[PDB]
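Inspection log for the structure reproduced underneath, given as structure tokens.
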Amino acid sequence: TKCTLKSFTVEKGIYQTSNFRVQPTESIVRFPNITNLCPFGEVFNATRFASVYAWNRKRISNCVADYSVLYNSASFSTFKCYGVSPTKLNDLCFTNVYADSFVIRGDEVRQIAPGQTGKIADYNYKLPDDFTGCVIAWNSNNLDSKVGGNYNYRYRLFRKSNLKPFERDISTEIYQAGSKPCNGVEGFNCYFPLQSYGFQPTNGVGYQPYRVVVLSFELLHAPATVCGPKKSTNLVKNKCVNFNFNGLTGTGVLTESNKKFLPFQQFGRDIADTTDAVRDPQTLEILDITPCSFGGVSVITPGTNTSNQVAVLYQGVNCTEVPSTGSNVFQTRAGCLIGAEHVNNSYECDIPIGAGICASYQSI
Amino acid sequence: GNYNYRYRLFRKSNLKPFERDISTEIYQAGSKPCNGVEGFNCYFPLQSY
Amino acid sequence: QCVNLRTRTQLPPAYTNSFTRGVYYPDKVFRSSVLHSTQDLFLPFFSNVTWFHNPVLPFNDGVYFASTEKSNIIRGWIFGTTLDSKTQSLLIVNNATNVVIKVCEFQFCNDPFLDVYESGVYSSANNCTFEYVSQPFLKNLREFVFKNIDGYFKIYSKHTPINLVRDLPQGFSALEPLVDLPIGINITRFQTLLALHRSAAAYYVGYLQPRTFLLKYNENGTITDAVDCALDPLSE
Ligand SMILES: *[C@@H]1O[C@H](CO)[C@@H](O[C@@H]2O[C@H](CO)[C@@H](O)[C@H](O)[C@H]2NC(C)=O)[C@H](O)[C@H]1NC(C)=O
Ligand SMILES: *[C@@H]1O[C@H](CO)[C@@H](O[C@@H]2O[C@H](CO)[C@@H](O)[C@H](O)[C@H]2NC(C)=O)[C@H](O)[C@H]1NC(C)=O
Ligand SMILES: *[C@@H]1O[C@H](CO)[C@@H](O[C@@H]2O[C@H](CO)[C@@H](O)[C@H](O)[C@H]2NC(C)=O)[C@H](O)[C@H]1NC(C)=O
Ligand SMILES: *[C@@H]1O[C@H](CO)[C@@H](O[C@@H]2O[C@H](CO)[C@@H](O)[C@H](O)[C@H]2NC(C)=O)[C@H](O)[C@H]1NC(C)=O
Ligand SMILES: *[C@@H]1O[C@H](CO)[C@@H](O[C@@H]2O[C@H](CO)[C@@H](O)[C@H](O)[C@H]2NC(C)=O)[C@H](O)[C@H]1NC(C)=O
Ligand SMILES: *[C@@H]1O[C@H](CO)[C@@H](O[C@@H]2O[C@H](CO)[C@@H](O)[C@H](O)[C@H]2NC(C)=O)[C@H](O)[C@H]1NC(C)=O
Ligand SMILES: *[C@@H]1O[C@H](CO)[C@@H](O)[C@H](O)[C@H]1NC(C)=O
Ligand SMILES: *[C@@H]1O[C@H](CO)[C@@H](O)[C@H](O)[C@H]1NC(C)=O
Ligand SMILES: *[C@@H]1O[C@H](CO)[C@@H](O)[C@H](O)[C@H]1NC(C)=O
Ligand SMILES: *[C@@H]1O[C@H](CO)[C@@H](O)[C@H](O)[C@H]1NC(C)=O
């Protein structure tokens, strides 16, 4: 009171000093049960991967992709992400995904990377230097390699030109290094562009088969469809907390309401664009929002010359959350008053308080 | 060759303004904690010029 | 399997009054016993709409479609720009069991129809991008509103039991939202599909224009009345 009045002495009366407001307790999040997981099982756990020059393409759109399981998975020897860090990959996402699956040697694993050159990287598939996404390579010698020689897998070795980005070449045209044309029969100047792999179960490290899947993300102007799950926690009631219900963020106390939402509304408002009722995506019930209490505070004093004890009034605040205790606490139609005692008598009005009541000094 | 000059490459969080940090520690790039061992998913944040 | 018919099924292009039909909930907010003023695309009151008793019709900003359906003759719709595989094409068909939505580059015949002894109106279908299956949409009045904004296809619908003979009744009934689709197309024309057996359908078409409306929400949040502000001075 002395601070606000900018004086060392205060005369009898009531003065307004500051405000009071209830702070939020904790935070809650709410999202539906979530479903429609992306079918990544058929990609990495596929029966057989195609050839490197005939790599298989998968289109991923309109699903949820859990990157935590693959991030924590140690079954993949190589996991190189070039677009963004995988840890935040669950939140930020793109409109569509392309998965490129093939098989290479253990010594060709470093061919598949942005800004890389090599036989695989220039004759079988090309990765643009501006490629965004990730590459996941894992050994598959126990499955892809065969005891009799894995000649089923073939790789392109001869071509007049290199590969364009995001281009798959499965052509079997007889490459002609020299100037002598061939009538469909390999000759001195003609060779088959494709050479068969020779994988064995016991062939040494670097020549073993390795299955490689490259995930490339694209963000065309169409709305994004595929990325990580939206985790949600439990909800509380009758406590001033902050919430982000399906994108609607605000603070208040959440109670039960009997309003009847027609089956397609999400949230409701009364007037002046103020949300009042919401519907949780999981339980599908109508909850009511009320701003948790606030109000000004005031001090009643009988003057500095008389004494130095005061009484404190919180305006428009229920006598339930003052903190504290002090002295006997009395609840008035104007708020809650502490530091003074209620009497049965009735005298003249000294220091007006409100609702037909006021206080004076005797004790106050 | 000048190699006495080194620059940071990895850090837990962005530096505060006018803050000089000199301590060097291994960075846990992957989920697996390095436990002070250099190897997979562990690289030294200091790189030479 | 699709060829043109012998005769020309030139349906009469008559004109009729719209009265007070074509009102839908503009959003998913709940309001109780309040008057709200909004500005959006709507079918103007007392306008003239076209009655067909099967040409190419432009899409424009939006489409209001009505059918005095008798024993489920109409089947679905086709949307596109050039109506060929050179561009995108949307197909929506409500067969006996479900509703199917496809976004592909079809090669339709000149006069598509479903036919009975599934889909054979398109000679080719390549580069399919979006597919959707859901519950079937359908002396009844079937009202639909089609809109396409910011790469989002919005379909609102309503079904009514009616007893009037020929034209639309003098009543009010809001249209509830039905389907939202996140697909980016720039549709300009659309068609209608009939289940024609080898051996005359009445419907109504109107367009949408931007303007302001006043809507009344009752206690339960159902729209019961509306006022068109851009009309006679009393309405303003
Ligand atoms: C491919 O299949 C394997 C074998 O089931 C998967 O590995 C298991 O994944 C589940 C998923 O929750 C884990 O609970 C298991 O602990 C995993 N097993 C082992 C031995 O680690 C793998 O996740 C599958 N990969 C894909 C992409 O579907
Ligand atoms: C979201 O998931 C929860 C969890 O399963 C569903 O809650 C179930 O609801 C049924 C219907 O009354 C109860 O019989 C089950 O006991 C509930 N299970 C649990 C674990 O609470 C809820 O119905 C789902 N909601 C939606 C909209 O899908
Ligand atoms: C302060 O809050 C309490 C808690 O609700 C109010 O107590 C309620 O009083 C009404 C009227 O007597 C009762 O019907 C409720 O059952 C009471 N609630 C509880 C939990 O006991 C109290 O009335 C509020 N203060 C004022 C001045 O109204
Ligand atoms: C109506 O259309 C639906 C969807 O196009 C048809 O359901 C499909 O039926 C075929 C025939 O066996 C199945 O191979 C598909 O898997 C079904 N679709 C789905 C999503 O499962 C249905 O058969 C059609 N009914 C009629 C009478 O034509
Ligand atoms: C076939 O579909 C592919 C995508 O599924 C189309 O490729 C897109 O073409 C547009 C045209 O400008 C590009 O902006 C996109 O970047 C392309 N890739 C996508 C969307 O992933 C292709 O154009 C389609 N072909 C035809 C003839 O319509
Ligand atoms: C608006 O909502 C109220 C509350 O549900 C409806 O009143 C109930 O209506 C049902 C069926 O119409 C009756 O079975 C209940 O007995 C009614 N509750 C009562 C009378 O307390 C009301 O019908 C809804 N519609 C309108 C126009 O008010
Ligand atoms: C002492 O306090 C009383 C309290 O009512 C006041 O009336 C009086 O003027 C004061 N005397 C002073 C400040 O000298
Ligand atoms: C007098 O005060 C007592 C408190 O002990 C209270 O119970 C009673 O209602 C009061 N009576 C009147 C008339 O104010
Ligand atoms: C039919 O349309 C014409 C304009 O072409 C209009 O003048 C007439 O009022 C309309 N008839 C109605 C709405 O009944
Ligand atoms: C539709 O065509 C117009 C005309 O070029 C173009 O501006 C618009 O982006 C196209 N819309 C889509 C979704 O392709």
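Swiss-Prot numbering applies to chain B: residues 447-495, in that order.
Per the header: electron microscopy, 3.0 Å.
Including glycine, each Cβ sits where the backbone N, Cα and C put it.
Listed in Swiss-Prot as a mutagenesis experiment, B:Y453 to F is described as follows: Decreased HLA binding to NF9 epitope. Increased binding affinity to human ACE2. When Cβ atoms from all protein chains are considered, those within 10 Å of B:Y453 (mutagenesis position) total 9, not counting its own. In three-state terms derived from DSSP, B:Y453 (mutagenesis position) belongs to an extended strand segment.
The note that Swiss-Prot attaches to the published mutagenesis B:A475 to V is: Increased resistance to neutralizing antibodies. Using a 10 Å Cβ-Cβ cutoff, B:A475 (mutagenesis position) registers 14 neighbours.
The Cβ neighbour count for B:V483 (mutagenesis position), using a 10 Å radius and every protein chain shown, is 10. According to Swiss-Prot, the mutagenesis experiment B:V483 to A carries the annotation: Increased resistance to neutralizing antibodies.
With a cut-off of 8 Å between CB atoms and residues at least 6 apart in sequence, the same chain places B:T470, B:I472, B:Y473, B:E484 near B:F490 (mutagenesis position), listed in sequence order. Among the mutagenesis experiments that Swiss-Prot reports, B:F490 to L is described with the note: Increased resistance to neutralizing antibodies and human covalescent sera neutralization.
For the mutagenesis experiment B:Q493 to N, the note given by Swiss-Prot reads: Reduced host ACE2-binding affinity in vitro. Classification of B:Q493 (mutagenesis position) by DSSP places it within a strand. Long-range Cβ proximity for B:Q493 (mutagenesis position), meaning a same-chain Cβ under 8 A and a gap of 6 or more residues, is found for B:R452, B:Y453, B:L455.
Under its natural variant entries, Swiss-Prot includes B:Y453 to F with the note: In strain: B.1.1.298.
What Swiss-Prot says about the natural variant B:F456 to L is this: In strain: Omicron/EG.5.1. Other C-beta atoms found within 10 angstroms of the C-beta of B:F456 (variant position) number 15, with every protein chain shown included.
Annotation note: B:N460 (variant position) sits in a coil segment as assigned by DSSP. The local packing around B:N460 (variant position), expressed as other Cβ atoms within 10 Å of its Cβ over all shown chains, amounts to 6. Variant annotation in Swiss-Prot: B:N460 to K, described as In strain: Omicron/BA.2.75, Omicron/BQ.1.1, Omicron/XBB.1.5, Omicron/EG.5.1; the structure shown retains the original residue.
Annotation of the natural variant B:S477 to N in Swiss-Prot: In strain: 20A.EU2, Iota/B.1.526, Omicron/BA.1, Omicron/BA.2, Omicron/BA.2.12.1, Omicron/BA.2.75, Omicron/BA.4, Omicron/BA.5, Omicron/BQ.1.1, Omicron/XBB.1.5, Omicron/EG.5.1; the original residue is retained in the structure shown. Every protein chain shown contributes to the tally, and the Cβ of B:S477 (variant position) ends up with 13 other Cβ atoms within 10 Å.
Among the natural variants in Swiss-Prot, B:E484 to Q has the note: In strain: Kappa/B.1.617.1. The residue drawn here is the original one. B:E484 (variant position) has a Cβ environment of 10 other Cβ atoms inside 10 Å. A coil conformation is recorded for B:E484 (variant position) in the three-state DSSP classification, outside any helix or strand.
According to Swiss-Prot, the natural variant B:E484 to A carries this note: In strain: Omicron/BA.1, Omicron/BA.2, Omicron/BA.2.12.1, Omicron/BA.2.75, Omicron/BA.4, Omicron/BA.5, Omicron/BQ.1.1, Omicron/XBB.1.5, Omicron/EG.5.1.
Listed in Swiss-Prot as a natural variant, B:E484 to K is described as follows: In strain: Beta/B.1.351, Eta/B.1.525, Theta/P.3, Iota/B.1.526, B.1.1.318, Gamma/P.1, Zeta/P.2 and Mu/B.1.621; May enhance affinity to human ACE2 receptor.
Spatially close to B:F486 (variant position) yet at least six residues away along the chain are B:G476, B:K478, judged by Cβ distances under 8 angstroms. According to Swiss-Prot, the naturally occurring change B:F486 to V is described as follows: In strain: Omicron/BA.4, Omicron/BA.5, Omicron/BQ.1.1.
B:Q493 to R appears in Swiss-Prot as a natural variant; the accompanying note says: In strain: Omicron/BA.1, Omicron/BA.2, Omicron/BA.2.12.1.
In sequence order, B:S477 are the variant positions among B:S477, B:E484, B:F486 whose C-beta falls under 8 Å from a C-beta of chain A.
Following the DSSP three-state reduction, the secondary structure of B:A475 (mutagenesis position) is coil. Note on proximity: among B:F456, B:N460, B:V483, the recorded positions of the record, the Cα nearest B:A475 (mutagenesis position) is that of B:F456.
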